[PDB]
Amino acid sequence: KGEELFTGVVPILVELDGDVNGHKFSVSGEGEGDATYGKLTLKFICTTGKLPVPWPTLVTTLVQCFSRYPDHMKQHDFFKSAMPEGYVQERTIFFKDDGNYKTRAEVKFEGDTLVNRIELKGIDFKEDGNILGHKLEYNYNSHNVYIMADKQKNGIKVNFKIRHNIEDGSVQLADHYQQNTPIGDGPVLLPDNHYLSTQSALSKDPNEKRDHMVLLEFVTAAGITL
Ligand SMILES: [Ca+2]
Ligand SMILES: [Ca+2]
């Protein structure tokens, strides 16, 4: 059963290849997750030089199996139920009055390590918009991630609105639409409607000269009562 894989601290690896308006880049991340506490700690490095988009815009793309599901909601945890074989996670992310990301990721175990491998494609960005113009603050807001079953794909459909602070005090909306499908043919938990409540803190390693992001995140499932 997939839930038993997450009772302790699990090492995480993230690998992303991206192309945003023809700017090609790669990101590698390492850290660990402790789903008992809904906790993630990770450090990401841009391995190709300078990241051509703001780090915050990649947070959602860069492992919802580490969410804390309350005991009374554990029959609604799709993400862990798909493990260890994993799931495909696909998104379209529409940046208001700007371009979009489309992403396809596979999240699964490689031995004891939870791996997220992603291909990201961004098109229609404005050269001097908030994304390619690097006008977004280095911080991150707290969100609600809404989950429902998608029975005909044997998976889930997920929607939410990310709010990225702009350096002028305004907000850059990033509308997220997501689909997750299991990779194995084994049974998964197709959940009742509920949501995940997220919080993330971004920081820098004062000794790191590469372009990077340190992330501490807590996520708790909610919306189904005792
Ligand atoms: Ca700036
Ligand atoms: Ca039900």
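The residues of chain A that appear here are 3-64, 68-231 by Swiss-Prot count, in order.
According to its header, the structure was obtained by X-ray crystallography, 1.4 Å.
Keep in mind that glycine also has a Cβ here, set from the backbone N, Cα and C atoms.
Listed in Swiss-Prot for this protein:
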| type | residues | note |
| --- | --- | --- |
| MUTAGEN | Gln69 to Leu | In RSGFP4; increases fluorescence and shifts the major exitation peak to 489-490 nm; when associated with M-64 and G-65 |
| MUTAGEN | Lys79 to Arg | In Topaz; shifts the major emission and exitation peak up to 20 nm; when associated with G-65; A-72 and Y-203 |
| MUTAGEN | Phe99 to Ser | In alphaGFP/cycle 3 GFP; improves folding at 37 degrees Celsius, reduces aggregation at high concentrations, and increases the diffusibility of the protein inside cells; when associated with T-153 and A-163 |
| MUTAGEN | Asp103 to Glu | In mut1.27; shifts fluorescence lifetime from 3.03 to 2.85 ns; when associated with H-145 |
| MUTAGEN | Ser147 to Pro | Increases fluorescence at warmer temperatures such as 37 degrees Celsius |
| MUTAGEN | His148 to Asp | In Cerulean; leads to improved quantum yield, a higher extinction coefficient and is 2.5-fold brighter than ECFP; when associated with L-64; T-65; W-66; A-72; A-145; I-146; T-153 and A-163 |
| MUTAGEN | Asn149 to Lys | Increases fluorescence at warmer temperatures such as 37 degrees Celsius. In Esmerald; leads to brighter fluorescence; when associated with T-65; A-72; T-153 and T-167. In VisGreen; leads to brighter fluorescence; when associated with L-64; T-65; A-72 and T-167 |
| MUTAGEN | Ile167 to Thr | In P11; increases fluorescence at 475 nm excitation and at warmer temperatures such as 37 degrees Celsius. In Esmerald; leads to brighter fluorescence; when associated with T-65; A-72; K-149 and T-153. In VisGreen; leads to brighter fluorescence; when associated with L-64; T-65; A-72 and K-149 |
| MUTAGEN | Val176 to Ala | In mut2.1; shifts fluorescence lifetime from 3.03 to 2.50 ns; when associated with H-145 and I-198 |
| MUTAGEN | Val193 to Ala | In mut1.5; shifts fluorescence lifetime from 3.03 to 2.72 ns; when associated with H-145 |
| MUTAGEN | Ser202 to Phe | In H9; increases fluorescence at 395 nm excitation; when associated with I-203 |
| MUTAGEN | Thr203 to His, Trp or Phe | Results in significantly red-shifted excitation and emission maxima |
| MUTAGEN | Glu222 to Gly | Suppresses the 399 nm excitation peak, leaving only the longer wavelength peak at 475 nm |
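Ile167 (mutagenesis position) sits 7 Å from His148 (mutagenesis position), taking the Cα positions as reference. Once Cβ contacts within 10 Å are tallied over all protein chains shown, the mutagenesis positions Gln69, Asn149 are led by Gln69.
Between the alpha carbons (Cα) of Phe99 (mutagenesis position) and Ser147 (mutagenesis position) lies a span of roughly 18 Å. The mutagenesis positions close to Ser147 (mutagenesis position), defined as a CA atom within 10 A of its CA, are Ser202, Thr203 out of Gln69, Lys79, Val176, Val193, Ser202, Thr203. Between the C-alpha atoms of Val176 (mutagenesis position) and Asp103 (mutagenesis position), the distance comes to 13 Å.
With every protein chain in view, the residue among the mutagenesis positions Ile167, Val176, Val193 whose Cβ has the most Cβ partners within 10 Å turns out to be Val193. It is 15 Å from the Cα atom of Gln69 (mutagenesis position) to that of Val193 (mutagenesis position). Sequence-distant contacts (6 or more apart, same chain, Cβ under 8 Å) of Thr203 (mutagenesis position) comprise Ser147, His148, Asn149, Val150, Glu222, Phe223, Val224.
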